[PDB]
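Enquirer: For reference, the structure I am asking about is given below.
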Amino acid sequence: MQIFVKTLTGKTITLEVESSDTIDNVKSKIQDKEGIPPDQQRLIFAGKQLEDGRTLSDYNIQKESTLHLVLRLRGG
Amino acid sequence: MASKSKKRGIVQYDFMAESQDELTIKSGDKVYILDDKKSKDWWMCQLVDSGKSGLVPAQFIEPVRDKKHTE
């Protein structure tokens with residue numbers, strides 16, 4: 001599916017990922033797409049911060065939704 | 001208190017903070033912008049009622065008067 005992962009910098013990218021993919025693998029996909037360190041990436045959906053070891057299903061995230069990607073102070 | 005100029009913002013996104021350094025911001029409440037230039041991604045906000053201060057995502061806080069009412 002496609003989820004709209006919107007970085008805090010305003011870079012809204014449409015990410016193609018499986019509903020059963022881990023947030024870890026999602027970060028890998030974004031690390032391929034834009035090239036961002038997974039640890040630095042904090043995905044927040046509806047106010048829920050997503051853990052690496054959990055999937056899109058663990059937080060009940062439907063496709064074609066907008067997730068906010070807030071980066072750590074790792075890149076600053 | 002020297003930081004008496006509390007710039008007012010409104011929290012749009014309901015964000016539950018797990019760490020104490022992070023601020024649990026309930027959607028629809030009021031927050032004070034402590035620092036907004038120290039960092040770009042995470043800002044310092046303080047809950048108006050709860051009095052709790054902490055780090056929150058920049059685009060989760062929308063300053064009042066600024067762009068919330070031009071009508």
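This entry, so its header tells us, was determined using solution NMR.
A Cβ is built for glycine as well, from the same backbone N, Cα and C atoms used for every other residue.
So Swiss-Prot has the following annotated:
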- A:1-76: domain 'Ubiquitin-like' (DOMAIN)
- A:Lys29 to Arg: Deficiency in ubiquitin-protein conjugate formation (MUTAGEN)
- A:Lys48 to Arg: Deficiency in ubiquitin-protein conjugate formation (MUTAGEN)
- A:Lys63 to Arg: Deficiency in ubiquitin-protein conjugate formation. Loss of DNA repair function (MUTAGEN)
Enquirer: Which residue counts does DSSP give the domain 'Ubiquitin-like' (A:1-76) for helix, strand and coil?
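Expert: Split into helix, strand and coil, the domain 'Ubiquitin-like' (A:1-76) gives 14 helix, 26 strand, 36 coil.
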Enquirer: Just to be sure I understand the packing, how many Cβ atoms besides its own are within 10 Å of the Cβ of A:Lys48 (mutagenesis position)?
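Expert: Around A:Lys48 (mutagenesis position), other Cβ atoms within 10 Å: 15.
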Enquirer: How big is the gap, in Å, between the Cα of A:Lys63 (mutagenesis position) and that of A:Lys29 (mutagenesis position), rounded to a whole number?
Expert: 16
Enquirer: Per residue, counting other C-beta atoms within 10 angstroms of the C-beta, which of the mutagenesis positions A:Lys29, A:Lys63 reaches the highest number?
Expert: A:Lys29
Enquirer: Less than 8 Å, Cβ to Cβ, versus chain B; work out which of the mutagenesis positions A:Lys29, A:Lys48, A:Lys63 satisfy that and list them by sequence.
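Expert: Among the mutagenesis positions A:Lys29, A:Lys48, A:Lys63, the ones whose Cβ sits under 8 Å from a Cβ of chain B are A:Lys48.
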